Amino acid sequence: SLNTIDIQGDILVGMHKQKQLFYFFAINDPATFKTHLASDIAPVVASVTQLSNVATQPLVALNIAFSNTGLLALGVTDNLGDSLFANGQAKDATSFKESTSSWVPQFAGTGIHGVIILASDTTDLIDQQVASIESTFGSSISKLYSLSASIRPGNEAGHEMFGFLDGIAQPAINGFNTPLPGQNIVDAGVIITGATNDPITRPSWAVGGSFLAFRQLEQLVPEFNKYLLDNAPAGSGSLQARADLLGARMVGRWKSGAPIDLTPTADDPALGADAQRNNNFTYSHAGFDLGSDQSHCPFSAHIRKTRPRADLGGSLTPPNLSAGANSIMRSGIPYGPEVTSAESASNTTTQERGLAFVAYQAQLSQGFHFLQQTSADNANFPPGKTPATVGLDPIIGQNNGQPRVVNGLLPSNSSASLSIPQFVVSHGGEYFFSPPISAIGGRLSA
Ligand code: HEM
């Protein structure tokens, strides 16, 4: 019953283009905006069906999403069923132990009405599409802010700015995806509003959409690299190899993608590259106490925080299916320049770079907001551990600018604690609703 022809492609497939632009806009003269929304945008919005087929990847892939104030600007006063969306991300900031005082000023408010996501293999093609939009909409659309993003170059293609292969793990949608070994399998309504087993009643025109949580997350890459070298556990290999082990313990995967739960002391690049094997784990190991054993993967490791698997019950053998309702689909892409020679040499960031983080979910409170607040920022999550104080997620965990206490990272002693400065700095973002395609030229243009 999942009508993928009507679902925007970034939600379930991803744009998978070299370059992306996030174009954050305001609406003036809504009657004019609406005419062009229907005539100029709706026909070129890329669907899941379109992106699922090579023969039909468009030259420029385009998606569009609206904030609460953007829907209101279009005269849409309906309750979409999500209080977090309605209130906007700025009002949610304190839930994550940050302040909007640190944000890009355009995000610290509700002036942004929407985002157009443009993706293409060159920036020139994106620019041409933006020029076309500005030409036909005229002054009815106004750019408030934008952020350019790119797949990283060379041997870092598909890796985020710290160097780790990204985009490996996603929930499988039951009835749509063919699940990979170890992959969680969830009802479509966890991700798509109004789809199977979404318990929240939605406006009819909104069935087939998703909520988009956007975060501009700066990464302090030279600082991270230097921290790992300075805190590398003693051992037989090179200093860099031991630093790499510590980084892998923090993320829960080696940079190659190999999950540490399956290879806890050394990388396995072949495993990392193999989608049939690189997700096939639950954190359980026969003969080890799940509640205390951190020898395979720390309880505080990023991926263990964000998908706890057996830490939240369910099958000890793959696939673990726990906490399906707390799943998110991720379509983030790195932004900013590569690390420059001088920054690396000084172990100091000068230019801003990071992750243009994008999460899709049908309930913000169950997805992004939950994972940040209840897990990453919670020293006592996952529950039931010994010792009980897991500490914060070393990658994304926040405590109002203070160093984060993170336990279990050191293989030699699970009781050893590290106090870690932030390596990821929030510059804010917004919550949007990516409508079904039918609503774009339909209700939203009416
Ligand atoms: C700059 C910030 C971030 C970086 C560098 C980062 C990096 C990574 C990496 C390297 C992985 C493992 C690769 C993969 O499984 O695809 C991962 C997985 C994941 N991340 Fe993060 N991430 C960031 C922000 C976030 C945030 C803010 C959240 C949610 C609040 C989040 C949620 C997840 C989830 C759900 C997974 C998959 C877990 C699983 O299914 O096993 N990430 N991330």
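To match Swiss-Prot, the residue numbers of chain A are left as they are there, and the shown ones run 64-509.
Placement of Cβ uses the backbone N, Cα and C atoms for every residue, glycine included.
Residues or ranges marked as active site, proton acceptor in Swiss-Prot (evidence: experimental evidence): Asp229. Other Cβ atoms within 10 Å of the Cβ of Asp229 (active site, proton acceptor), summed over all protein chains shown, number 20.
Swiss-Prot documents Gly230 to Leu as a published mutagenesis change and attaches the note Complete loss of activity for ABTS and Reactive Blue 19 but not DMP. According to DSSP, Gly230 (mutagenesis position) is assigned to coil rather than to any helix or strand.
The heme binding site annotation in Swiss-Prot covers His365 and rests on experimental evidence. Its own atom aside, the Cβ of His365 (heme binding site) has 20 Cβ atoms within 10 angstroms in the protein chains shown.
According to Swiss-Prot, the experimentally introduced change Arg393 to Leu is described as follows: Drastically decreased catalytic efficiency in reducing H(2)O(2). For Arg393 (mutagenesis position), the count of additional Cβ atoms within 10 Å of its Cβ stands at 21 [all protein chains shown].
Within 10 Å of the C-beta of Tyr398 (mutagenesis position) there are 22 other C-beta atoms, taking all protein chains into account. Under its mutagenesis annotations, Swiss-Prot gives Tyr398 to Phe the following note: No significant effect on enzyme kinetics; when associated with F-208.
In the three-state DSSP reading, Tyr398 (mutagenesis position) counts as strand. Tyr398 to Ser appears in Swiss-Prot as a published mutagenesis result, with the remark: No significant effect on enzyme kinetics.
For the published mutagenesis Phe420 to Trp, Swiss-Prot gives the following note: Does not acquire new sulfoxidase activity. DSSP assigns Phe420 (mutagenesis position) to a strand.
For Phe420 (mutagenesis position), applying a Cβ distance below 8 Å and a minimum sequence separation of six or more within one chain yields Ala276, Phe277, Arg278, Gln279, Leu280, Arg393, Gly395, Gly492. Swiss-Prot documents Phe420 to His as a published mutagenesis change and attaches the note Does not acquire new sulfoxidase activity.
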Between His365 (heme binding site) and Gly230 (mutagenesis position): CA-CA distance (Å): 14
